[PDB]
Amino acid sequence: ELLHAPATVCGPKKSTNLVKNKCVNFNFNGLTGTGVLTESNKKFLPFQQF
Amino acid sequence: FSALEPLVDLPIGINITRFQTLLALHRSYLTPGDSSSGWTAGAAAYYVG
């Protein structure tokens, strides 16, 4: 049953292995992009996500 | 100046047009301890904007 409330049951998401230092297509929590991943020094606030 | 941070998000689907606040009443043996004169409101102030 689907109502005006947001959907909350679905197929579990699958986490593929992380790839570093190579131009790769990525999808982080629904954010899609094409770039190179690198370790970053900057520190985020706990509630902030990107 | 104060910055306010997110705490929780609820997925409820209700519609709200009015609300109310709930207060704590102190009952003890130093007062009658009844609903007529035994209650005490203590000290508290809340501002609504």
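Swiss-Prot numbering applies to chain A: residues 516-565, in that order.
Cβ atoms here come from the backbone N, Cα and C positions, even for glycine.
Under mutagenesis, Swiss-Prot gives A:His519 to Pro with this note: Increased resistance to human covalescent sera neutralization. Cβ-based neighbour count (10 Å, all protein chains) for A:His519 (mutagenesis position) stands at 5.
A natural variant is reported in Swiss-Prot for this position, A:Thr547 to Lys, and the note states: In strain: Omicron/BA.1. A 10 Å cutoff on Cβ-Cβ distances gives A:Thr547 (variant position) a total of 8 other Cβ atoms nearby, all chains included.
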Using the alpha carbons only, what distance in Å do you get between A:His519 (mutagenesis position) and A:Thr547 (variant position) once rounded? 27
